[PDB]
Amino acid sequence: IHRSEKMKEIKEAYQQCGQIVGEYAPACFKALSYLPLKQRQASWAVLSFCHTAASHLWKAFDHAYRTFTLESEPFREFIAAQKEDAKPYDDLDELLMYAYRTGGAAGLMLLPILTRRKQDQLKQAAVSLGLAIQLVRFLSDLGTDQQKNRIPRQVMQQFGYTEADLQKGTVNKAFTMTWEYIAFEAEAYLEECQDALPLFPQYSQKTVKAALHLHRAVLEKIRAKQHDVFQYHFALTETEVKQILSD
């Protein structure tokens with residue numbers, strides 16, 4: 001087929017979007033692999049955009065935008081949320097609002113790609129999934145001050161976890177209670193998407209199911225490794241993903 005140079009450039013840009021996501025989000029990339037090619041590549045573009053903004057390729061993004069009639073709002077929301085705050089979060093609501101504006105927004109970005117019909121019925125599930133995934137990522141690595149800053153001071157106070165403990169990266173009972181209190185919320189969002197799993201079209205169910213299983217597994221691994229998130233960034237290995245996804 002004589003493809004236009006423009007389309008050739010779009011295909012190149014998409015592949016690069018896939019290289020990116022595959023590198024910075026192996027688990028999600030794996031979950032997305034179950035989508036048909038058109039949807040899969042579109043998802044790469046959306047998440048590549050997220051990664052890029054969190055730290056040309058627009059050709060593939062515009063293509064995805066026009067192909068799936070994506071909405072501009074969530075993309076704007078995500079961008080605005082990258083302007084930060086060097087101050088620690090106070091309320092759990094503050095952390096949740098943040099996960100909502102980033103992960104939740106990403107979930108909304110992807111909605112039109114995950115489903116063509118029952119979008120109204122699956123919107124809540126998509127946002128909850130993205131929100132939960134962001135919470136899981138947050139709970140998987142507390143190595144820097146920026147990450148430590150997202151731990152809600154009111155939650156820390158509830159269990160007696162001190163600023164001094166946190167700065168030292170001390171993993172004591174007070175810390176695990178703080179961590180589990182936040183993990184409880186993440187799991188509630190996950191279960192919410194789990195309940196709506198049968199509503200997604202067959203072409204995207206394996207992708208949603210994979211995402212759900214993978215992130216639940218991440219939380220379990222962290223627990224298995226004694227919540228040692230101040231020292232290591234937790235992620236599933238290729239071997240682990242394979243087992244989780246064996247079905």
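Count begins at 1; order follows the chain as displayed.
For this deposited structure, the header notes the method as X-ray crystallography, 1.9 Å.
Each residue, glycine too, has its Cβ placed from N, Cα and C.
What Swiss-Prot annotates here:
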- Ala53 to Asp (Swiss-Prot position 47): Wild-type diphosphate release (MUTAGEN)
- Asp141 to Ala (Swiss-Prot position 160): Loss of diphosphate release (MUTAGEN)
- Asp145 to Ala (Swiss-Prot position 164): Loss of diphosphate release (MUTAGEN)
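What Swiss-Prot annotates, mapped onto the structure for a quick look.
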residue: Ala53; record: mutagenesis position; Cβ within 10 Å: 13
residue: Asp141; record: mutagenesis position; Cβ within 10 Å: 16
residue: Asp145; record: mutagenesis position; Cβ within 10 Å: 11
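Taking CA atoms as the reference points, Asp145 (mutagenesis position) and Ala53 (mutagenesis position) are 20 Å apart. Here the Cα atom of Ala53 (mutagenesis position) is found 20 Å from that of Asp141 (mutagenesis position). Annotation note: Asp141 (mutagenesis position) sits in a coil segment as assigned by DSSP. Chain tracing stops at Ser55 and picks up again at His56, leaving 25 residues unmodelled; the C-alpha atoms of these two are 16 Å apart.
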